[PDB]
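What follows is a short report on a single structure.
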Amino acid sequence: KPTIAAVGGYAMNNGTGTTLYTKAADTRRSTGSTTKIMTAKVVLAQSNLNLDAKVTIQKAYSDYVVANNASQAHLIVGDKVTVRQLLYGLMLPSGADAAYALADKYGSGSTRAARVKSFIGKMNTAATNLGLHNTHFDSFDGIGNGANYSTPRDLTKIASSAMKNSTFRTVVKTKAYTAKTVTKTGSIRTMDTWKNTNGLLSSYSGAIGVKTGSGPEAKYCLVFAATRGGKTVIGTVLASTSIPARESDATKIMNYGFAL
Ligand code: NA
């Protein structure tokens, strides 16, 4: 069994569901931004989903990242951005401004405030539906209250369920993406390139996902997935100690899973 820095860890055969690795797999902790995995999931599960639907970037999205000094995708107020582009902004650079734009768009209500509450309601429903018992969301980005928790097992199950969507898989394995946005004056703008925060996509052969995460209480987290020889391993590492250690914990666990 590999020794990892993270205090919570889990991994399974994505195809069979057979547990491969365990370390406090059912102890709840803070998720931080790994929470965006569920935002993506809920969005992609909407009946009224249209990847080509444009969204105007509101001043609110911008002020939000500032008020919370959160990670962002550098969305420009006034710009029209497609739902598909927002999914790359959410998952690659971990854009909290993009997460907000998505919650506001797919929540149900007459005000932005009403719609984000309804959206977070959806996130929690999608969890219950997965038959989860240790997961609870209080935000759409993971930057909201201590009532935002999960466990290495629940989160892995949430990721495995999202990896079932082809658009999700396409996004999560992309190393770089350059959004071409429509401007206030109707012109095309070339945004600065978004690079994926997940280093495994470049350091670990076969790596296909899924999403990094961090926070004041969540520390450094990583939900990984790699496929080798037709066998795909998927897992989660919660509360590792550094960006490098998070990727290391994951690498050690995956190497262990593939050789079992
Ligand atoms: Na991160």
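The numbering of chain A matches Swiss-Prot: 32-291, in order.
Cβ coordinates come from backbone N, Cα and C, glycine included.
Straight from Swiss-Prot, the features:
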type	residues	note
ACT_SITE	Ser64	active site, acyl-ester intermediate
ACT_SITE	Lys67	active site, proton acceptor
ACT_SITE	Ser125	active site
BINDING	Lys242	substrate binding site
MUTAGEN	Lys67 to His	Almost no activity
MUTAGEN	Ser125 to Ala	Almost no activity
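The residue listed as 'active site, acyl-ester intermediate' carries a helical DSSP state (H, G or I). Taking the C-alpha positions, the distance from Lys67 (mutagenesis position) to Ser125 (mutagenesis position) comes to 8 Å. Filtering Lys67, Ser125, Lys242 by Cβ distance to ligand 1 (under 6 A) retains the following recorded positions: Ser125. Around the Cβ of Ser64 (active site, acyl-ester intermediate), 26 further Cβ atoms fall within 10 Å across all displayed protein chains.
Separating the Cα atoms of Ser125 (mutagenesis position) and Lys242 (substrate binding site) is a whole-number distance of 9 Å.
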